[PDB]
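Report on one structure; see the data block that follows.
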Amino acid sequence: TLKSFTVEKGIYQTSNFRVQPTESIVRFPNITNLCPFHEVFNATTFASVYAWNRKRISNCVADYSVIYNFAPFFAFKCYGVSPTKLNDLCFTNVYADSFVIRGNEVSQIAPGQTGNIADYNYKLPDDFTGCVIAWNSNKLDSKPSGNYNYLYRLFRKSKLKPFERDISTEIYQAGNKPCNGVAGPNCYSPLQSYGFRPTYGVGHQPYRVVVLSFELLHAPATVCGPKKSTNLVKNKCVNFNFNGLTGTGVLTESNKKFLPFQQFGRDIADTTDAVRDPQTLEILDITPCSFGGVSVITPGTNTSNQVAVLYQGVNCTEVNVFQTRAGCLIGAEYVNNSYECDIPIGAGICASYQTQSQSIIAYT
Amino acid sequence: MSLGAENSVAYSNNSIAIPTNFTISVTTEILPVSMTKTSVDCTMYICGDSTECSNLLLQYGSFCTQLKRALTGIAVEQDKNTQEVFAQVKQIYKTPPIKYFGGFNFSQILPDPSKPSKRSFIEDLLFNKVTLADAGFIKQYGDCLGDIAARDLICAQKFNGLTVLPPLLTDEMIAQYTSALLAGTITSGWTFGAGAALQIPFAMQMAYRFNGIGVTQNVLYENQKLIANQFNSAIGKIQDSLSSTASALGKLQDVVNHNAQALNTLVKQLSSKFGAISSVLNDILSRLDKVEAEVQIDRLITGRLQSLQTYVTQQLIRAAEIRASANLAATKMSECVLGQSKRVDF
Amino acid sequence: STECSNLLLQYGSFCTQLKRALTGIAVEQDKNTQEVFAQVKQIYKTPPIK
Amino acid sequence: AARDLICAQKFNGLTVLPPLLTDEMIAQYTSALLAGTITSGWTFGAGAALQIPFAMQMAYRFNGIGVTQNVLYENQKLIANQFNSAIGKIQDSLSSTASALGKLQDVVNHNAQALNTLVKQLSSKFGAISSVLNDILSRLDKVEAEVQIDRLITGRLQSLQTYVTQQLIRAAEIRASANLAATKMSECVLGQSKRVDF
Amino acid sequence: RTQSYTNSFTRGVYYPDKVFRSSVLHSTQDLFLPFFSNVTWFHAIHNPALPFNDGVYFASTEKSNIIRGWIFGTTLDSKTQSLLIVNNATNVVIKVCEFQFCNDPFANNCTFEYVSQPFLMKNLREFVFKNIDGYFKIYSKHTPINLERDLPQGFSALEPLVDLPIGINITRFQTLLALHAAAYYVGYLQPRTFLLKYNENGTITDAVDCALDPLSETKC
Ligand SMILES: *[C@@H]1O[C@H](CO)[C@@H](O[C@@H]2O[C@H](CO)[C@@H](O)[C@H](O)[C@H]2NC(C)=O)[C@H](O)[C@H]1NC(C)=O
Ligand SMILES: *[C@@H]1O[C@H](CO)[C@@H](O)[C@H](O)[C@H]1NC(C)=O
Ligand SMILES: *[C@@H]1O[C@H](CO)[C@@H](O)[C@H](O)[C@H]1NC(C)=O
Ligand SMILES: *[C@@H]1O[C@H](CO)[C@@H](O)[C@H](O)[C@H]1NC(C)=O
Ligand SMILES: *[C@@H]1O[C@H](CO)[C@@H](O)[C@H](O)[C@H]1NC(C)=O
Ligand SMILES: *[C@@H]1O[C@H](CO)[C@@H](O)[C@H](O)[C@H]1NC(C)=O
Ligand SMILES: *[C@@H]1O[C@H](CO)[C@@H](O)[C@H](O)[C@H]1NC(C)=O
Ligand SMILES: *[C@@H]1O[C@H](CO)[C@@H](O)[C@H](O)[C@H]1NC(C)=O
């Protein structure tokens, strides 16, 4: 740490010591059922854009490796999470929104976008954490006479709130003269049909879109991916995976008055201090494992190769041992004398290389 | 605002004004000398036992090596300041068992052997009035592991790698230095600061002090009891002033409060996202793949490095100010205590 | 700009300590002028004869 | 017509605060110090002001530096003429030569030019596509304008931190100079100093 | 019906999230009821409805237990979905489907059902209903009020109770009446920044607004 082959007489702060974790614990809630992605990704028809169908996926085990086999799509495009990490951590609830749009308009299904779908049909929030899946439906939703079972809304008076559905069928008026239920002058139908044909270009082909929206862990988690549970141990330095939270520390039984709606406890520095066990309703306290800086007290390399180790600020039962106010000193012998200070250590304690075989001694 | 009371001193070309009586006045000057010595671990603060953050932290060069060098220089400089101010006497003098110094009552500034830490009455008042923040130089980790009630601020400071080193000189050693300086001042005079200590009666020393400022020495010997009573009443007034007014020690309280709030700000800066998706490294490392989490960890590393560099720079400027004040206090110890000063308002 | 303020809120408490530093300098300037000039208790006046 | 420097500084949030003591109060403090020095001597700095004739005060000022006091009383008119001629020489030197006050002008000029730099750094791009925020909001969508805004925010924060650090260092230097000036006011004006070249 | 006006008297603060925090002061920006605001007192002895504006706040002091429902929606008669509850000693079941209501009530998704303990247990019944991003949030808390004159002093935080998965845009709401009288306080939420104080037990015991008076801005 000095980048030298010779050191001088003094005290040097080299590194820190830390008890390594010895076990790995994964705590997931007990659950048996499997989430029905087969009904979502493989259906005989999908709903229109203006009346998109939302399915609430909950109380099951979600496996995301079967999505590729269910539908022949290219990219599992996500925005808040990663596709490869979805089997490790877990959420509170999943929402699957299914519709069929035109191929030219798939880039509008994104946070912070405008256009026609994103303004009057389907608007995503800016804080959206989820994935968007689109795949071709030229062999399922295209007719040579024109598919007229899909409608989209382009005329509306105002913008759309995120995740707001509108199935109202009223004749749009863009003038002072009222329509009075008749689609006459300056009166339009807000819903128009796509009219899909197989002779169109690749940009006008129908794309089936499924949007999987996850919400973060704020409630008891009830949908989680497949991971095996581990028996809980306490008072040991372990790695823990509590409902997707990965950390290192010691778990202690704590008397914290958690309210029944609360699940987590946070600190000043936004660190998780207390958790609730997912299987049994118990409160556990997370404390990081024992640490501390290490100082090396030595004379010069020209004099001797002997060193003493000062463990800083620990009552060292968790490592000639001498307990000082600035940690404890190992390798130096205390004497009941009083010389001048040679190497300062802490609160009135100094070390020196003395005969009274040469040795490193500590004194006041 | 009023600058002061209006005065019109009556000046003439043959008129003089001469005093006929005197007062003996005891004032109080409070000077900071040293501040809290802190140490910062970059690996625990920026990363916190995350191996990916450690691998992306060694590509930023030697920023933390020079940060640790600057903080080590400050920590050595504080002990050098205390040693320069207090350790100016070469021996440890002791007052005689007989307590008679011409009628002057030094019982409130000389230590008593009843209490273990040998401090005087006024030293006890000054130590009790300036409350401490209870920094973690005492081995507080046994209390931090066994957490009780809510978590303290000091435990949250310690868990993020922000520690406080104890000073080299304990308060008992500073009290021994102060007692040696007082004994050498009241038994010998100014001779102990320029060689060997020379015993002298205190009345003759006060005659020398009066003869230094132009007043002939017969004024003291004909008014000794009045001057002794004025000094004793002044010491009673200064203990009543220290017992009543709590705003006199604001400089040392500011010294404590600044170093407390710097560490509190450094701890509270860990909650900031710094443009990333989360302030927690494990949530980023679990929710993302390698490249995206590398980008977010790079953003958090840059933000925390900037906050640490700001803390170290402000600590360096505060250390320069404290060192200037400590040099002034050392000069005042060398001139006011070890001798008599002819400088005006010094 | 509202969007710039919303993205500036994520950067923490840099502006608080910068305002604290500038306020400390601002009160230190008046402390300097007070300790230099205000060294008398009474405002004396010269007599009318010069 | 053209926008002023102070107007462009104020429009961007840089506000200069007034000092607590007006120049009339500083002039009254200086007048009180001069009246106490002329009438009393050093006696007003150590308690109550005691009047004394100015010739006898000057005799004690000569007796301080080791000259016997009869030298003043045998040469009073010559010393008065020398003091009046030196005062007139200072008047003519200040009326003609102007480069003697180059210190305080520098105290002005740095505190101008730093603020001037703090305006100029608003024109920089810092790796973005435009230094104007409203053009970035008008031309770009959500994520790309967020990236450009993040770049501009980081650049402006870095420049403002540099300004604050330079102001702190200059404040330390000015505080050292003010401590020296307070010592000189306490020791030269309020007494007689035996320190050489002080 | 009868309409009157009352001051708020610093009531209507709730837990902003579901995270335990103890002995800290936390600053949150959310839709809150502002301190010392104008709260409309309604006496239902006689019924046009009330506008929904960024969430509402309900208070009731009815010891006689004659309030047994809240009705939401836009046009209130079929069409869009309208919430409807039934309160008795057995169930608190939720009805979202249309019924074609009358003027004096004395075909979509999200048909929530909920069988649990009764909501209505010298008592104060507080409620907060809000709607953000398609999420509908309910907050409630009992308060054993002794001095039954107006809204009492103190800080009673509101427990979050029910979050709906999705809903329709809401602009109007009603109140049920029981006949074989009724009085309720209505307040309106606004986006405000609050500084909440947590004690050692993790409960909100005090709160300071950041836009009331400049002393509170200085405290914030
Ligand atoms: C000089 O001042 C002192 C007070 O500082 C005078 O001492 C006081 O004398 C009166 C006489 O009636 C006593 O009642 C007081 O108790 C004395 N005070 C103290 C503190 O002892 C002293 O008399 C003055 N000198 C002259 C010549 O008048
Ligand atoms: C899950 O575990 C808890 C406690 O171990 C038990 O009460 C509950 O019945 C279990 N649930 C299932 C579905 O096994
Ligand atoms: C989709 O469902 C139909 C109906 O059961 C079935 O015949 C078909 O094999 C399914 N396809 C896939 C890919 O699961
Ligand atoms: C902690 O250190 C002190 C220092 O004297 C000691 O008395 C005490 O027994 C230690 N605590 C232990 C070993 O649990
Ligand atoms: C001395 O003072 C008196 C009274 O002011 C004045 O009349 C006289 O002229 C003064 N003496 C001299 C030499 O000016
Ligand atoms: C003054 O000295 C005497 C010793 O004779 C002592 O008893 C007394 O306490 C002293 N006064 C004070 C105020 O301490
Ligand atoms: C509430 O608004 C009404 C509207 O007229 C007003 O008369 C009343 O004074 C207000 N209440 C206040 C300000 O407390
Ligand atoms: C916390 O709860 C305990 C037990 O109910 C109670 O004794 C204590 O007073 C509470 N603390 C408060 C209200 O600050």
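Chain E uses Swiss-Prot numbers throughout; the residues present, in order, are 21-23, 27-69, 81-140, 163-177, 187-245, 262-301.
Method of determination (from the header): electron microscopy, 3.3 Å.
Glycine is no exception: its Cβ is also placed from the backbone N, Cα and C atoms.
One natural variant catalogued in Swiss-Prot, E:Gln52 to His, is accompanied by this note: In strain: Omicron/EG.5.1. One entry in Swiss-Prot concerns the natural variant E:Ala67 to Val. Its note says: In strain: Eta/B.1.525, Omicron/BA.1. Quoted from Swiss-Prot, the note attached to the natural variant E:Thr95 to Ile states: In strain: Iota/B.1.526, Mu/B.1.621, B.1.1.318, Omicron/BA.1. For the natural variant E:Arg102 to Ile, Swiss-Prot gives this note: In strain: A23.1. The structure shown keeps the original residue. What Swiss-Prot says about the mutagenesis result for E:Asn121 to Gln is this: Partial loss of biliverdin affinity. The annotation that Swiss-Prot gives for the naturally occurring variant E:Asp138 to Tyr reads: In strain: Gamma/P.1. While the structure shown retains the original residue, Swiss-Prot records the mutagenesis experiment E:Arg190 to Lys with this note: Partial loss of biliverdin affinity. Natural sequence variation is annotated in Swiss-Prot for E:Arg190 to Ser, with the remark: In strain: Gamma/P.1. Under its natural variant annotations, Swiss-Prot gives E:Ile210 to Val the following note: In strain: Omicron/BA.2.75. Record note (Swiss-Prot), natural variant E:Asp215 to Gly: In strain: Beta/B.1.351. The unchanged residue is displayed. Recorded in Swiss-Prot as a natural variant, E:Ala222 to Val carries the remark: In strain: 20A.EU1. E:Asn234 to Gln appears in Swiss-Prot as a mutagenesis experiment; the accompanying note says: Increased resistance to neutralizing antibodies.
Recorded features from Swiss-Prot, shown on the structure.
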| residue | record | Cβ neighbours (10 Å) |
| --- | --- | --- |
| E:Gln52 | variant position | 12 |
| E:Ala67 | variant position | 18 |
| E:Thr95 | variant position | 18 |
| E:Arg102 | variant position | 16 |
| E:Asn121 | mutagenesis position | 18 |
| E:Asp138 | variant position | 11 |
| E:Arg190 | mutagenesis position | 20 |
| E:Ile210 | variant position | 18 |
| E:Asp215 | variant position | 15 |
| E:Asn234 | mutagenesis position | 15 |
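Sequence-distant neighbours of E:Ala222 (variant position) (same chain, six or more apart, CB under 8 Å from its CB) are E:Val36, E:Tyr37, E:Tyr38, E:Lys206, E:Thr284, E:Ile285, listed in sequence order. Taking the C-alpha atom of E:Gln52 (variant position) as reference, the shortest distance to any of the recorded positions E:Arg102, E:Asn121, E:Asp138, E:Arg190, E:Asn234 belongs to E:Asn234.
Comparing the Cα of E:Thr95 (variant position) with the Cα of every entry in E:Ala67, E:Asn121, E:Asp138, E:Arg190, E:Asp215, these being the recorded positions, the smallest distance points to E:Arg190. Chain A lies within reach of E:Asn234, taking the recorded positions E:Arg102, E:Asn121, E:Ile210, E:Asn234 and requiring a CB-CB distance under 8 A. Between the CA atoms of E:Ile210 (variant position) and E:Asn234 (mutagenesis position) there is a gap of 35 Å. In the three-state DSSP reading, E:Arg102 (variant position) counts as coil. Among the recorded positions listed here, namely E:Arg102, E:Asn121, E:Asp138, E:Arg190, E:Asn234, E:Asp138 has its C-alpha nearest to that of E:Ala67 (variant position). Only E:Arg102, of the recorded positions E:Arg102, E:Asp138, E:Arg190, E:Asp215, E:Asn234, have a C-alpha within 10 angstroms of the C-alpha of E:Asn121 (mutagenesis position).
E:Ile210 (variant position) carries neither a helix nor a strand DSSP state and counts as coil.
When Cα-Cα distances from E:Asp215 (variant position) are compared across the recorded positions E:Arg102, E:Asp138, E:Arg190, E:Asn234, the shortest belongs to E:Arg190. Rounded to a whole number, the distance between the Cα atoms of E:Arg190 (mutagenesis position) and E:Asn234 (mutagenesis position) is 26 Å. The separation of E:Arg102 (variant position) from E:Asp138 (variant position), Cα to Cα, is 14 Å. Here E:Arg102 (variant position) is positioned 12 angstrom away from E:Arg190 (mutagenesis position), judged by their C-alpha atoms.
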